[PDB]
Amino acid sequence: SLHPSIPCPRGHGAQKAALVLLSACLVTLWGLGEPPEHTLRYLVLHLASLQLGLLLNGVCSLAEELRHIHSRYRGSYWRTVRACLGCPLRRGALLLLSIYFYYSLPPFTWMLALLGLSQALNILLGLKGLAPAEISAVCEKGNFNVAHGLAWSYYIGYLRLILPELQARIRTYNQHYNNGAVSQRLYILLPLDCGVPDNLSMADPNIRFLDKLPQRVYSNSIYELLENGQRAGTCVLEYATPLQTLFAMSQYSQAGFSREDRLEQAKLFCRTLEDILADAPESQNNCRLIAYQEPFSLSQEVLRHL
Amino acid sequence: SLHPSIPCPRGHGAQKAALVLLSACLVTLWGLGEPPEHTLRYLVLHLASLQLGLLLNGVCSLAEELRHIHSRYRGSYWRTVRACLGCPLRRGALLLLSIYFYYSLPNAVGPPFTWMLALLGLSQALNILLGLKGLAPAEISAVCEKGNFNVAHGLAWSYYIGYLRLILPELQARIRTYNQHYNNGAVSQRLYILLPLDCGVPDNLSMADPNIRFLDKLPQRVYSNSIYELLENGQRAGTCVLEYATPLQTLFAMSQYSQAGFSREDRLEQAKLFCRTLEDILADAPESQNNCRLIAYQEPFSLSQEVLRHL
Amino acid sequence: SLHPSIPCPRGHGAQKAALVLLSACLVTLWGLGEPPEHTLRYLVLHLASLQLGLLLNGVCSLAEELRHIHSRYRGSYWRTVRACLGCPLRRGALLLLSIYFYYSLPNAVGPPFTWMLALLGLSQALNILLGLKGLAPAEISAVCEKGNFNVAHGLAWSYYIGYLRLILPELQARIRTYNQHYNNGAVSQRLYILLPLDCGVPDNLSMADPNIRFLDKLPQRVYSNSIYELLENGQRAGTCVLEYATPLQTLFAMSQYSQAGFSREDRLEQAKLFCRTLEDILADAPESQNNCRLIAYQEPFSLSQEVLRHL
Amino acid sequence: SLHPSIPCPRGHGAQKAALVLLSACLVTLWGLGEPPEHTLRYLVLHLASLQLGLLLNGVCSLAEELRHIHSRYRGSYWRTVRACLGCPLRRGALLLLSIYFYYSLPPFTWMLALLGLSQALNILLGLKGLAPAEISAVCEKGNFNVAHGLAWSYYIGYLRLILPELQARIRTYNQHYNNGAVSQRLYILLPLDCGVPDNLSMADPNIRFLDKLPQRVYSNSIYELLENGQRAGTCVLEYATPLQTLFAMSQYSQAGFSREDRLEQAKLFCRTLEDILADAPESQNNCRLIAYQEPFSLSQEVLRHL
Amino acid sequence: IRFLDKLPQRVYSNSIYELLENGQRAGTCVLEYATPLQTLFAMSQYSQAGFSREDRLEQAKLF
Ligand SMILES: CCn1nc(C)cc1C(=O)Nc1nc2cc(C(N)=O)cc(OC)c2n1C/C=C/Cn1c(NC(=O)c2cc(C)nn2CC)nc2cc(C(N)=O)cc(OCCCN3CCOCC3)c21
Ligand SMILES: CCn1nc(C)cc1C(=O)Nc1nc2cc(C(N)=O)cc(OC)c2n1C/C=C/Cn1c(NC(=O)c2cc(C)nn2CC)nc2cc(C(N)=O)cc(OCCCN3CCOCC3)c21
Ligand SMILES: CC1(C)C(=O)N(Cc2c(F)cccc2Cl)c2cc(C(=O)NCc3c(F)cc(F)cc3F)ccc21
Ligand SMILES: CC1(C)C(=O)N(Cc2c(F)cccc2Cl)c2cc(C(=O)NCc3c(F)cc(F)cc3F)ccc21
């Protein structure tokens, strides 16, 4: 609802389509007309190599982690083992389960040399790479995103400090003058393009700076929303200052934060600001978000919510 | 370098294990003396299952992304496949290799290719639903650090682009102006940014330790800064412009709220990571040309002892 | 899109067509009917032949590099090895597989390892001596433009960082001031930078075409800007702040000298590329907030028309 | 002559040691003791595959240039073929020479298809990549290096315009102020780490600003060189600005310019500026370059040149 | 009257002024106050000069 080009939280399409594929997959195994004794042996041995390979992958990971004991895991060996190999208990059972069934199921020592060699090629040539559309899912589900830190810093830092003392300063400026009364809500502008001009008239000339709201120290502007050369309304406009910071990351070569990522993350920052302003006690319909990506009259969009 | 506890950027110990492992792999293959020809096919066939799996897994992962395409992938089909399947042309060739390496190759162990198609699909769904192929927390922190997906990365950079970048150019002159109009000791020209690893950031700096006491407000948008003196044994041991790290404070309040999904285990990592990233940004930035020095520690001891040794 | 002559950055057509040839080549492998056991073995063996040769060639490449360690590689040997042999931990992971797949695998065609190693160095030595395995310019041009190995990339970024990033913020203010204090048409608020692709840069802009002539130097680290009137049919259709691009002059003078090793055709290659690099830089820079305009033309026509059509 | 850290112009350590490596490897062929016709045909077939290897790489690259033909090659198919395949006839003649040797020397059509397929995997996967050592071994030879541009333009634009009239301005300044004449040479500092403060005082307090030389407008500042609290030299100091641009080039992400390249090109920029000023009419011992790198006394570095 | 620029250059610096009229530029000439009149005013300001206001006015006219 915030904007047609803001991504919704990831749903369960992967779960549902897999279920449909799983339903259709189990159908076609029955069509072969073959006993499932081989199928069960194949499936168990198919999983056995993965668990065996996962151990060596953890072991290969651990050799980097062995010198990391004093750095990340409080100088503890057991915690380091858990990080690479997952839960030691559940993983440990799978290791012994595979070995016992592998010997029973009809070489013995040749596969480990080959499987250990195969795990090397995944580590060395990077065949088992992470698809970014699965990097995004895990990063978003675990809240490993840069935007999730830019929004929470904004809310805890700026919004949660002026929102209580905003409607009061709006009311006082309304009585102290006579003007069309200014709206009692802050209309945060969230330019999705992350190009934030230092003056509002630069984005559109029909929006003009009129006055500064009386006042830790904060300064806000009231803008003369002009339609057909006449005032149609007034409000307090304010760009999201993180949207500059996300932009100025993309310029710098040290950020490792490219243009495709800049737009991709800045989409989250607005989404994870609505999810914050929805439940925040300081938000009592006293702050209204407006987003717009230039394909546009900025003045009408402010009027659109008015 | 900043502290014995701050993690170092990952080395190449991963492939170091693999190369040593491969050294123990070729010898083991040579020691057992297996038929070399079938050893070649088996490794390829094994990699034929692995790379054909990344398509069945990808397509299931692709199903959801076809509904974000208008917003997340700017309404383009080719920016949907490249996110779920890596580079398409590079990945597309490997599939034709794996298909060719499985369509008609002799295979003592393994089903025919048309049989293996069904067995692969059933295997992928089981791993997806149960999460058997779960990401290890060691690799989660490894990939995110490499691709810069950690939340402390932004909080370190935003603390630079917003505040640190805008005040270091004038901080030397502002400190110089105060010293020339004050006592004949003197205040150091280097800013100090406290980075308590515990993220315990008292509102008043003097309350952390009695030896550090607020002296004066440094003269000048209001960029207020309070200069502090370090009272060691009742005498003016040293004075410097000291402040806490606001992003660490915002991290501390981040973990408290339950709408952030920020456990205290994660906050400790980002408390450490935010220091190293701030070390990296200030290492080469033109503004931080020996203009700022960072203080990081973990409270188990006096804070004044650590700041004094830096002067 | 500035001019039809300027080239676009290299695409992925080479990878795209290679997929088609891979697809058609798969048909012939399935049509002739040779056993896949030998086809898989040869293909691994053939790929083994190419990879194993790169070792000695890299060794001969490293041979000159042993004395460059003190100068071009900061005194570390392992940085030198990666420079010549590619990734040390990956290429060695491919040589070892080819060593195992040639010391053990059957070799229906080709010498044994004890024999191939003799011939392997011989072919590379001849290629090094005679330069037979040479890089055609399209391979060099691709590496030059992908890895930013050009002199135009140098000039464009220098031109922006040194000149265009320092007057564009202050260009709008002076144009507004000049328009405000004088009431005789109006001057556009944009600098219409002229980019003559032929690198013909006269000192006097009015001499280029009669319709352009000097009006008044624009009042203001002492930047001299001359605005011009565009006499169309003897009528001042419009006036603008107009100037040439100095680097495109310094590309011309580079080709004149015989010490630069910068041929006439190379000048054209690094002149078209330079203009594209400037647009890619201005279109993303914050300073060019609709503040600068590019006018690129290759002389086959009046200069005033294109300047006018952009107004 | 300039600095130990400056890379020397590429000698011939390859041919010096490759031939020696060949000489040791030329003895071993006589050691094996094998028939010569068998050896002869293998080598010919080896070069026959490479000719097709070069043919397929160029032809695949030719498919891309059908979009750049009207831009890079002036709409002429001849330059399109020449850039990709090298010489249209010399390369073409080798192929049929190789093919005729291919069939003459002891399947045929299936071998050609396999060779084409194996070249496709070379292109898509990119195993046969260009090593960084040979990337900087061709660009240096072909003068396709970024710092070469920032060097010559710094000459045609700045050095060639101020050097002829510098000594006159120094002579005028030396006459006007008596007692401690300045050196008649322009000292262009070249800090190889590219750390260029706006003023020399921040780099080292032992160097003092003295005055600005009389004068478009050219401003050169004369700097005092102090030693143990007393003057030791006076000369015109001016950082090579392209080093500052090179340092700021690596800062921005759109430059595609790494940190090592900054260090690598800064080393190159002095050496190509050495070559220009070695054989230039505007160099009459009136301009001596200073290059240094902290692994220090910058102030004492200048005195060694005096 | 608007300041325009400084005349090109012991060194002597002089100023050229815009002579605005009805909002348009109508003339350009070098305007430079007679500093001795400023000196006379400062003389009348201080009490050690023994130099009254009418004295300053009359000396301005004679100057
Ligand atoms: C982006 C920098 N950054 N990233 C992280 C992570 C931490 C910091 C950081 O260090 N910021 C900070 N600390 C300061 C300390 C002093 C001082 N001691 O004098 C002075 C400063 O500059 C004025 C300080 N600044 C910068 C300005 C900051 C707060 N602020 C913001 N929000 C952000 O910038 C922002 C972006 C993101 C992402 N998250 N945030 C929230 C912090 N919008 C504002 C609009 C107005 C206006 N229209 O007038 C006035 C503001 O502040 C004046 C009042 C200062 N108050 C409040 C804070 O505490 C000190 C006293 C505004
Ligand atoms: C081509 C020479 N070159 N190649 C490389 C690589 C680096 C340099 C170089 O550094 N040259 C330089 N250094 C100077 C220092 C002084 C001084 N007083 O110290 C005086 C000079 O002469 C005026 C200086 N010059 C020459 C002219 C320089 C600057 N300038 C340019 N630049 C380019 O065209 C150009 C080409 C390439 C390639 N990259 N660039 C961007 C730098 N265009 C201009 C147009 C106008 C006008 N229309 O009026 C006015 C200019 O000068 C006013 C600005 C003076 N500022 C500049 C920097 O800060 C201090 C002084 C212009
Ligand atoms: C490295 C080595 C020797 C190995 O250890 N395995 C594990 C394994 C089995 F998978 C199957 C049986 C025995 C073993 Cl022992 C393996 C498999 C193949 C292969 O082609 N598997 C096809 C395949 C399946 F059989 C089932 C499935 F669900 C998917 C699938 F894609 C090639 C080489 C190996
Ligand atoms: C694709 C196919 C069938 C092909 O066309 N050739 C060309 C060719 C020769 F190069 C050599 C002989 C016959 C043919 Cl017929 C080839 C070669 C190999 C191979 O293993 N070459 C090893 C190898 C050498 F023989 C000489 C050398 F100096 C180094 C070296 F590394 C594998 C498959 C093929």
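Per Swiss-Prot, chain C residues shown: 5-188, 192-227, 238-317, 323-333, in order.
Per the header of the entry, the method used was electron microscopy, 3.7 Å.
Heads up, the Cβ atoms here are built off N, Cα and C, so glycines get one too.
Pulled from Swiss-Prot:
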type	residues	note
BINDING	C:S162, C:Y167, C:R238, C:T263	2',3'-cGAMP binding site
BINDING	C:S162, C:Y167, C:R238, C:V239, C:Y240, C:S241, C:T263	3',3'-c-di-GMP binding site
BINDING	C:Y167, C:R238, C:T263	2',3'-cUAMP binding site
MUTAGEN	C:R14 to A	Abolished ability to induce the production of type I interferon
MUTAGEN	C:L30 to A	Reduced homooligomerization and activation in presence of coumpond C53
MUTAGEN	C:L44 to A	Reduced homooligomerization and activation in presence of coumpond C53
MUTAGEN	C:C91 to S	Abolished inhibition by small-molecule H-151; abolished palmitoylation
MUTAGEN	C:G158 to E	Abolished homodimerization and activation
MUTAGEN	C:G158 to A	Constitutively active mutant that promotes the production of type I interferon in absence of cGAMP ligand
MUTAGEN	C:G166 to S	Slight decrease in c-di-GMP-binding
MUTAGEN	C:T263 to A	Strong decrease in c-di-GMP-binding
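When the alpha carbons of C:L44 (mutagenesis position) and C:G158 (mutagenesis position) are compared, the span between them is 47 angstrom.
Figure note: comparing Cβ neighbours within 10 Å for the recorded positions C:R14, C:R238, the maximum is reached by C:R14.
Residues C:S241, taken from the recorded positions C:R14, C:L44, C:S241, are distinguished by a CB atom under 6 angstroms from ligand 2.
Spatially close to C:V239 (3',3'-c-di-GMP binding site) yet at least six residues away along the chain are C:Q227, judged by Cβ distances under 8 angstroms. Note on proximity: of the mutagenesis positions C:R14, C:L30, C:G158, C:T263, the one nearest C:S241 (3',3'-c-di-GMP binding site) is C:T263, by Cα distance. Checking the recorded positions C:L30, C:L44, C:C91, C:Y167, C:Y240 against chain D with a Cβ-Cβ cut-off under 8 Å leaves C:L30, in sequence order. With C:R238 (2',3'-cGAMP binding site) as the anchor, the candidate mutagenesis positions are C:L30, C:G158, C:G166, and the one with the nearest CA is C:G166. In the three-state DSSP scheme, C:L30 (mutagenesis position) is classed as helix.
Annotated pair C:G158 (mutagenesis position) and C:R14 (mutagenesis position), C-alpha to C-alpha distance, rounded: 19 Å.
With a threshold of 8 Å between Cβ atoms, none of the recorded positions C:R14, C:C91, C:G158, C:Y167 neighbour chain B. For C:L30 (mutagenesis position), the nearest of the binding-site residues C:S162, C:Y167, C:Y240 in terms of C-alpha separation is C:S162. Ranking the recorded positions C:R14, C:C91, C:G166, C:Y167, C:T263 by Cα distance from C:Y240 (3',3'-c-di-GMP binding site) puts C:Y167 first. Taking the C-alpha atom of C:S162 (2',3'-cGAMP binding site) as reference, the shortest distance to any of the mutagenesis positions C:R14, C:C91, C:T263 belongs to C:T263. Among the recorded positions C:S162, C:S241, C:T263, the residue whose Cβ has the fewest other Cβ atoms within 10 Å is C:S241. Of the listed mutagenesis positions, namely C:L44, C:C91, the sparsest Cβ surroundings within 10 Å are found at C:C91. The distance from the Cα of C:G166 (mutagenesis position) to the Cα of C:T263 (mutagenesis position) comes to 12 Å. Between the listed mutagenesis positions, namely C:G158, C:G166, the fewest other CB atoms within 10 angstroms of a CB are found at C:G166. Under the three-state DSSP scheme, C:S241 (3',3'-c-di-GMP binding site) falls in the coil class.
Taking only the Cα positions, the spacing between C:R14 (mutagenesis position) and C:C91 (mutagenesis position) is 25 angstrom. The two recorded residues, C:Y167 (2',3'-cGAMP binding site) and C:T263 (mutagenesis position), have Cα atoms 10 Å apart. Between the CA atoms of C:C91 (mutagenesis position) and C:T263 (mutagenesis position) there is a gap of 41 Å, rounded to the nearest whole number.
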